[PDB]
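*Asks:* Below are the structure tokens for one structure; questions will follow.
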There are 6 protein chains.
Amino acid sequence: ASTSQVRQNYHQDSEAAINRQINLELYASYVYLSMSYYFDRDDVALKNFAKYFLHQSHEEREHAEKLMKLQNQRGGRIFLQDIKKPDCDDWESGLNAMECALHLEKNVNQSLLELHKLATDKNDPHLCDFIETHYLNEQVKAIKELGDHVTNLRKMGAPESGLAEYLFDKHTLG
Amino acid sequence: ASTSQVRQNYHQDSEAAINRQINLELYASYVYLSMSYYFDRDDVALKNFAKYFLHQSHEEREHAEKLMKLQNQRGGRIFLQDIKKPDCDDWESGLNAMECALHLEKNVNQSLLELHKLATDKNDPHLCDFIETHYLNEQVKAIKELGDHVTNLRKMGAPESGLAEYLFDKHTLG
Amino acid sequence: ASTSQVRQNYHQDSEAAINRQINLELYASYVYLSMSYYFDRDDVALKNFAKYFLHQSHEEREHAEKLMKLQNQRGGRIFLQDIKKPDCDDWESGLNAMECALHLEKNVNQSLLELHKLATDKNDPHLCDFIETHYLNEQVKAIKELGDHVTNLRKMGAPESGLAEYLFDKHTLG
Amino acid sequence: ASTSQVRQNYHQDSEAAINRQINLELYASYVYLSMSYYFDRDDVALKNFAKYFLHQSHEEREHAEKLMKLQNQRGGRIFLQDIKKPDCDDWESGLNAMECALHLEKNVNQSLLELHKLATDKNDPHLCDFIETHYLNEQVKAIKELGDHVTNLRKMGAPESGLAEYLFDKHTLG
Amino acid sequence: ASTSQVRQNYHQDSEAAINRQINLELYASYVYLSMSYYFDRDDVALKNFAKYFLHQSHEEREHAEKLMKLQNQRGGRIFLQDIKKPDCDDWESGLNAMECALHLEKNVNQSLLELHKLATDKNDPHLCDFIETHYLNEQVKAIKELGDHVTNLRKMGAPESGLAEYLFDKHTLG
Amino acid sequence: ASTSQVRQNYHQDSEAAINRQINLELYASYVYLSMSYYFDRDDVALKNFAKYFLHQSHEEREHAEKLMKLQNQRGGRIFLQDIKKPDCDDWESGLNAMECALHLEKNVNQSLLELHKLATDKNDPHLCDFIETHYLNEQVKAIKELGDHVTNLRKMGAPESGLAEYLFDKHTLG
Ligand SMILES: [Cl-]
Ligand SMILES: [Cl-]
Ligand SMILES: [Cl-]
Ligand SMILES: [Cl-]
Ligand SMILES: [Cl-]
Ligand SMILES: [Cl-]
Ligand SMILES: [Cl-]
Ligand SMILES: [Cl-]
Ligand SMILES: [Cl-]
Ligand SMILES: [Cl-]
Ligand SMILES: [Cl-]
Ligand SMILES: [Cl-]
Ligand SMILES: [Cl-]
Ligand SMILES: [Cl-]
Ligand SMILES: [Cl-]
Ligand SMILES: [Cl-]
Ligand SMILES: [Cl-]
Ligand SMILES: [Cl-]
Ligand SMILES: [Cl-]
Ligand SMILES: [Cl-]
Ligand SMILES: [Cl-]
Ligand SMILES: [Cl-]
Ligand SMILES: [Cl-]
Ligand SMILES: [Cl-]
Ligand SMILES: [Cl-]
Ligand SMILES: [Cl-]
Ligand SMILES: [Cl-]
Ligand SMILES: [Cl-]
Ligand SMILES: [Mg+2]
Ligand SMILES: [Mg+2]
Ligand SMILES: [Mg+2]
Ligand SMILES: [Mg+2]
Ligand SMILES: [Mg+2]
Ligand SMILES: [Mg+2]
Ligand SMILES: [Mg+2]
Ligand SMILES: [Mg+2]
Ligand SMILES: [Mg+2]
Ligand SMILES: [Mg+2]
Ligand SMILES: [Mg+2]
Ligand SMILES: [Mg+2]
Ligand SMILES: [Mg+2]
Ligand SMILES: [Mg+2]
Ligand SMILES: [Mg+2]
Ligand SMILES: [Mg+2]
Ligand SMILES: [Mg+2]
Ligand SMILES: [Mg+2]
Ligand SMILES: [Mg+2]
Ligand SMILES: [Mg+2]
Ligand SMILES: [Mg+2]
Ligand SMILES: [Mg+2]
Ligand SMILES: [Mg+2]
Ligand SMILES: [Mg+2]
Ligand SMILES: [Mg+2]
Ligand SMILES: [Mg+2]
């Protein structure tokens, strides 16, 4: 309807892209939530994996909130969609979950880069800076950490070695 | 598949009901999230309403987590479903959002009572106690608070009086 | 005359644009100064409006100083111009002054976006980053705050309700 | 229009003279601002001169604010005018800027004495006392300090001796 | 060989440019190291010049390390090259060394701007932001400081006046 | 050219040998730097190896600085040369890097012993004592530590056992 009194240099496409990204961040939150409680099962029982993915879940929820804040700051209107359940109910092993987290973070990062591209094409430097400042380096760090974790788990003998996942749990995530 | 080594006196129906309740708690989280950012809009701008519903959103997420913990404690398996978006994108007024929160909490409470009934019919006193201890009185308190809020807002002249919602924001939620 | 020993990748156009922006920031300072003392009049007497716009005036003066610092950092030369008096001597009401502050901040923001465009066209990433870092989000925040304030004042019954402006003074600005 | 409910023994001429003096104080603020950033240039680079004139600039702005406060206290109405840019963009040397500051403060003092004369002729002892209390001795002190500074700089060999200005910067202003 | 599991939107050209910049930062470290110990000679004996350039040397080494960190973060592979010795063994005077430091920092800055250009052409906003955030303003500050120092030394009578360099040593670098 | 006013009992050969040793210490610094960031790669990811070699790199740089200090103390003149890149870009494994560090420290030690021999042949007891005091026992300690590390890694099953390097990382270097 009529324009927001605050809206300036904020393209409708960018508004819609921010609504999509909000959904994605909430989806990531939900994936990490599912992973966490997988490690809390009595037949998995890797409680530092569980803590680690729980913390990641809460961070994703903050990423979503900051985008919702941003939408309103710029005078867009938030439109929420269903948060899809994760692909998996069973995440298999410590290694497998880390690998899927890595794929998830690379996908979120690709979405954030597309979003930056759009912002760039619509000459929205405030939005460019927002993405750069609060999102892009956060993704690079998260991706590098996950790569590091996957590498160690593999080198240690995961997923075959239940010993390896147990010791990684204690020494890296603990 | 084969039974959990921990599972004892935990009926499959109760397991499924706990998975439904987890979805509902996450749905409630999402409703309150949507309400919160509605009050953060530049054309609504009731920042204590926004804080209040944000805090409610985070509490719902903890309610969901405790049920996920419970599922595993008892040796059930968590099965997550889509978190539906809320009915509304636009919550109209402070009064209207409080009213919808009240309806939401009464629905969650009805689900929790049904769940207690099932637990009772399957002679699961641990599950009865869990629900009683962490959920039922929490719902009674939340419902009474919301009723109190709705009552004050109405008595003050909401929703017509923008003054009333502004002062309720400062004095009750502030 | 001969080039600054420090100057590198700093186009003359960008130098001139920074001198214009310095004038604008000082002009904004002066507007807020005028508004402030309007609320200090014995026939207006809204002392938190007065404090609020005084603080905004001092911030604008810091924005101007940082641009003057920047000019010298980059090896440009500051050229100062008259600081025009504000459009208004009489700002009418709390609501009207907030509305004019909103229009002022949107104009400053448009100038800052034009300046970013120029910096972008002249491939000055240091200048891009400067603007992004210290100016653009500051404008988005200031604009959103003002929108929020205008909205509340309107909803409360301003400008007709002298009660509304008095209570906004105490509860939001106080 | 109709008289201020607070106005008593405050002649219109005095009201107008206070509006002129407010402009002058803001003009002085602006001169000192310009001088300050001159010393911040990479080809001047006397950072304590810069600090010293910056502090003087901020003080002038407070002098202007106190006169604006006074106007309202007495029930006059503030009428703001353009703040003219300074005579100079380039202040030449430490010595030259101090000399121009001295001339500026003697001019402000002459205006303040004229203003006192008017106040005296209109039998406004409150206004007499205001000027005496917050302005006249402040000017005498500022003038004597500047004279002292000019004298030292000259005795040291300024402006020819770049060494002299550098050491004055460190030892007197530092 | 096969791609890094972490690599995303990171062009080979950018990877190579980061390896070049790492060499340059180490080269800058080495220049400042050489300058420092020049001032530690018994026939030069300006111990605050020596401290100042030593600190600059250590900072350059940190700049190099952060680029090496960045390379790995992004999934590039570090390729190190010889660190060339400095042009000079004998830096002549305080003034001459400052002048050469200024030329060095302007060259590093030109390399960093070229690198930003490449990053921009390959649509790598994370890399753009990295450069902006940790490098470009650091260069602008370092260049302005050096300009300031060169200016003072010249104004004081350097390099002919051994007195001037000695007093600059004590008062500016001390 | 003409002799240093401070120079006494300091043979030109010793002066040249100290310049060579300075190059070697910087070369060692550079080797350890390269090793460190190898362990920071996402496909190696042994962050305590990385810390350990980084710390060794910084120590080598201090060893180089103390020799540069010494050169000037004695009235020699520092002549810097290119710092060659390390032999390796890829250090293979934790065990392999430790082994190469051991070979590096034994080479530095052989150079330091040659240098002591020269100092002895030129009857420079101050230089003898310098080497003894700040270098020789430091090398013996560093060599013994590295031997200890290599031994443990081998006994643990390195380099085949990625588990072994991971646990050594946590327990010995951590
Ligand atoms: Cl727009
Ligand atoms: Cl649009
Ligand atoms: Cl949907
Ligand atoms: Cl980082
Ligand atoms: Cl059972
Ligand atoms: Cl059953
Ligand atoms: Cl579903
Ligand atoms: Cl109770
Ligand atoms: Cl009230
Ligand atoms: Cl109150
Ligand atoms: Cl230029
Ligand atoms: Cl140009
Ligand atoms: Cl003008
Ligand atoms: Cl923000
Ligand atoms: Cl009167
Ligand atoms: Cl009169
Ligand atoms: Cl005017
Ligand atoms: Cl006095
Ligand atoms: Cl890539
Ligand atoms: Cl490529
Ligand atoms: Cl090479
Ligand atoms: Cl800065
Ligand atoms: Cl002195
Ligand atoms: Cl000798
Ligand atoms: Cl000899
Ligand atoms: Cl060489
Ligand atoms: Cl020992
Ligand atoms: Cl342990
Ligand atoms: Mg994270
Ligand atoms: Mg995220
Ligand atoms: Mg589905
Ligand atoms: Mg950019
Ligand atoms: Mg950042
Ligand atoms: Mg609640
Ligand atoms: Mg609940
Ligand atoms: Mg639907
Ligand atoms: Mg209870
Ligand atoms: Mg502001
Ligand atoms: Mg501003
Ligand atoms: Mg005019
Ligand atoms: Mg920022
Ligand atoms: Mg003063
Ligand atoms: Mg004054
Ligand atoms: Mg004019
Ligand atoms: Mg008297
Ligand atoms: Mg007095
Ligand atoms: Mg530096
Ligand atoms: Mg550098
Ligand atoms: Mg060569
Ligand atoms: Mg920055
Ligand atoms: Mg060592
Ligand atoms: Mg060594
Ligand atoms: Mg070679
Ligand atoms: Mg010893």
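Here chain F follows Swiss-Prot for its numbers: 4-177, in order, are the residues you see.
Using the three backbone atoms N, Cα and C, a Cβ is placed for every residue, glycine included.
According to Swiss-Prot:
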type	residues	note
BINDING	F:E28, F:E63, F:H66	Fe cation 1 binding site
BINDING	F:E63, F:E108, F:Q142	Fe cation 2 binding site
DOMAIN	F:11-160	domain 'Ferritin-like diiron'
MUTAGEN	F:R23 to A	Abrogates interaction with NCOA4. Fails to localize to punctate lysosomal structures
MUTAGEN	F:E28 to A	Reduces iron binding and oxidation rate; when associated with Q-87
MUTAGEN	F:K87 to Q	Reduces iron binding and oxidation rate; when associated with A-28. No effect on iron binding but the oxidation rate is severely reduced; when associated with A-108
MUTAGEN	F:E108 to A	No effect on iron binding but the oxidation rate is severely reduced; when associated with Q-87
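Locate each feature and note its surroundings.
*Replies:* Around the Cβ of F:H66 (Fe cation 1 binding site), 23 further Cβ atoms fall within 10 Å across all displayed protein chains. In three-state terms derived from DSSP, F:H66 (Fe cation 1 binding site) belongs to a helical segment.
Sequence-distant neighbours of F:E108 (mutagenesis position): residues of the same chain at least 6 apart with a C-beta under 8 Å from its C-beta are F:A31, F:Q142, F:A145, F:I146, F:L149.
Of all the Cβ atoms in the protein chains shown, 15 others lie within 10 Å of the Cβ of F:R23 (mutagenesis position).
The local packing around F:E28 (mutagenesis position), expressed as other Cβ atoms within 10 Å of its Cβ over all shown chains, amounts to 25.
Cβ environment of F:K87 (mutagenesis position): F:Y30, F:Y33 lie under 8 Å away, each six or more residues apart in the same chain.
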*Asks:* Using a Cβ cut-off under 8 Å and a sequence separation of 6 or more, which residues in the same chain sit near F:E63 (Fe cation 1 binding site)?
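*Replies:* Non-local contacts for F:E63 (Fe cation 1 binding site): F:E28, F:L29, F:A31, F:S32, F:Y35.
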*Asks:* From the recorded positions F:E28, F:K87, F:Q142, keep only those with a C-beta under 8 angstroms from any C-beta in chain E, and list them in sequence order.
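*Replies:* It is F:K87, listed by sequence.
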*Asks:* Measuring Cα to Cα, how far is F:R23 (mutagenesis position) from F:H66 (Fe cation 1 binding site) in Å?
*Replies:* 13
*Asks:* Using DSSP, how many residues of the domain 'Ferritin-like diiron' (F:11-160) fall into helix, strand and coil, respectively?
*Replies:* 116 helix, 1 strand, 33 coil
*Asks:* CB neighbours of F:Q142 (Fe cation 2 binding site) within 10 A?
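*Replies:* Its Cβ shell of radius 10 Å holds 19 other Cβ atoms.
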*Asks:* Other than F:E63, F:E108, F:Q142, which residues of the same chain sit close to Fe cation 2? List them in sequence order, counting a residue when its Cβ is within 8 Å of the Cβ centroid of the site.
*Replies:* F:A31, F:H66, F:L107, F:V111, F:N112, F:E141, F:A145, F:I146
*Asks:* Specify all same-chain residues, apart from the site residues F:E28, F:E63, F:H66, whose Cβ lies within 8 angstroms of the center of the Cβ atoms of the Fe cation 1 site, ordered by sequence.
*Replies:* F:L27, F:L29, F:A31, F:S32, F:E62, F:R64, F:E65, F:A67, F:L70, F:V111
